[PDB]
Amino acid sequence: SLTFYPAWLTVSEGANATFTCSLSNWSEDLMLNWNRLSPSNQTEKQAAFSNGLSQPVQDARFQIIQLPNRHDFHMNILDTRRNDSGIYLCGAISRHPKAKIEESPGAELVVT
Amino acid sequence: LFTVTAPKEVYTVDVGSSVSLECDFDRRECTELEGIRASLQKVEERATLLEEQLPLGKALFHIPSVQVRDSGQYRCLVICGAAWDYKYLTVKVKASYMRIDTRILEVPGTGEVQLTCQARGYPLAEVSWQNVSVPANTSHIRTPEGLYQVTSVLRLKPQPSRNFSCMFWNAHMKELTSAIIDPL
């Protein structure tokens, strides 16, 4: 299972924002994505963490860091903008055959 | 870099018809054919992956004969080596309340009649009665097919030479169906 905390986060524009995605059991075969819900409530990929590396989809301000406890990850937005405000979630799947997607609950960012 | 898009997000489909669900990905991003896999995972094995479409950048899932229980939200997922993405697709299955059975029961000694409309469909219908001054009582059960059987009962003294209409409103489908009862 995954959690994504804090469920509600407010920061002032220009500050960094950090959510934590906590997995009940991370392992090396998992690929961890950070998504946002779009204005049509569709999931849209922001960044991914796989093979120990964070890769942003379209904005390099979005990066994922694995914590020393292995099972938690920081999803960081550097230098927040107003329009970063919205609902985000994390999701994981194994590279192993027949794996099922798991998603966290949504968490809300409000940039002031 | 790797993402999945969905050209069409909501599929409205009638029970008994076919549907093909699709999400797409750019093969110029996912260049390595050997590492491509796709899955349609319901949010909660009827849909068949047409895997010859994967080299074309398309994850296509075919349901040849749709049932009510195919309705719901799905994650359309593609894995490209060590990256993946997904989109939500919504299947809205419709079974129209097209067959409305009607019944008339005379109530001894009152000059009143009990009128019934009963129909099966999906999702749940609400029932109104046109231009009457008495409230109706409507109930439902679910059938094993996943349809709702909705029954509405109205008791009144019929104004001579009036017909009575019961209207089934299927909100998700913006559909109205109706039956006209002539108590003569």
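Here chain B follows Swiss-Prot for its numbers: 20-63, 71-210, in order, are the residues you see.
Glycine is treated like the rest: Cβ placed from N, Cα and C.
Taken from Swiss-Prot, the feature domain 'Ig-like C2-type' covers B:122-203. Under mutagenesis, Swiss-Prot gives B:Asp33 to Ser with this note: No effect on PDCD1 binding. Among the mutagenesis results in Swiss-Prot, B:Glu71 to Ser has the note: Significantly reduces the binding to PDCD1. The residue drawn here is the original one. Among the mutagenesis entries in Swiss-Prot is B:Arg101 to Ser, noted as: Significantly reduces the binding to PDCD1. B:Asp111 to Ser appears in Swiss-Prot as a mutagenesis experiment; the accompanying note says: Abolishes the binding to PDCD1. Costimulates proliferation and IFNG production of T-cells. Quoting Swiss-Prot on the mutagenesis of B:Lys113 to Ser: Abolishes the binding to PDCD1. Costimulates proliferation and IFNG production of T-cells.
According to DSSP, B:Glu71 (mutagenesis position) is assigned to coil rather than to any helix or strand. In the deposited model, 7 residues between B:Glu63 and B:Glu71 are left unbuilt, and the Cα atoms flanking this gap sit 14 Å apart. Sequence-distant contacts (6 or more apart, same chain, Cβ under 8 Å) of B:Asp111 (mutagenesis position) comprise B:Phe21, B:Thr22, B:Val23, B:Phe44, B:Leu103, B:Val104.
The mutagenesis positions examined here are B:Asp33, B:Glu71; by Cβ neighbour count within 10 Å, the least packed of them is B:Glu71. Fewest other C-beta atoms within 10 Å: among the mutagenesis positions B:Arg101, B:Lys113, that description fits B:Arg101. Looking at B:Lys113 (mutagenesis position) and B:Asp33 (mutagenesis position), their Cα atoms lie 23 Å from each other. Proximity to chain A, defined as a C-beta distance under 8 Å, is registered for the following mutagenesis positions out of B:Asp33, B:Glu71, B:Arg101, B:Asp111, B:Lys113: B:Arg101, B:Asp111, B:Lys113. If you measure from the Cα atom of B:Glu71 (mutagenesis position) to that of B:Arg101 (mutagenesis position), you get 14 Å.
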